[PDB]
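Data first, discussion second: the structure below is written as structure tokens.
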Amino acid sequence: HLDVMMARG
Amino acid sequence: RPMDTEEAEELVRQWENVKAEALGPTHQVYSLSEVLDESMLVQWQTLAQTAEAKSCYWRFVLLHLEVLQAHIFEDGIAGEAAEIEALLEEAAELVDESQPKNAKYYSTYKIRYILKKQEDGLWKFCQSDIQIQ
């Protein structure tokens, strides 16, 4: 699934 | 030699705006190609397509952005590249509706980007590496 921390970068 | 600090700032903030747009509700996956190329482009492109597929999106508030270091390597007729080290302080909210609450984060982290200028005068982010704090 998706995790919110995948959008850091 | 050093790159202009504001020029690195403008590159990183256009990347951050494009990230918000692509991961946002309007799902502008195409726009990733404006700023990203290579492995970074593949990673964020698959993330954007997965998020749009599962009907989730992201909301961002970029509290602080600061260029810690910035260098440019003009390697002749082979092209130019650059390395930017930036510290991001950012809050985000993943709007997913298969869960009773949306997951949020607030993170201050350093990130290094490696970019390459294309042969049209434009810069594109090619690789990245986070160190979280």
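Chain A is numbered as in Swiss-Prot; the shown residues are, in order, 264-272.
Determined by X-ray crystallography, 2.9 Å, according to the entry header.
Heads up, the Cβ atoms here are built off N, Cα and C, so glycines get one too.
Around A:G272 (mutagenesis position), no same-chain residue six or more apart in sequence has its CB under 8 Å from its CB. According to DSSP, A:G272 (mutagenesis position) sits in a coil region rather than a helix or strand. Looking at Swiss-Prot, you'll find the mutagenesis A:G272 to D noted as follows: In pdv1-2; reduced number of constricted and large chloroplasts, impaired subchloroplastic localization to the division site in the plastid outermembrane. Impaired interaction with CDP1/PARC6.
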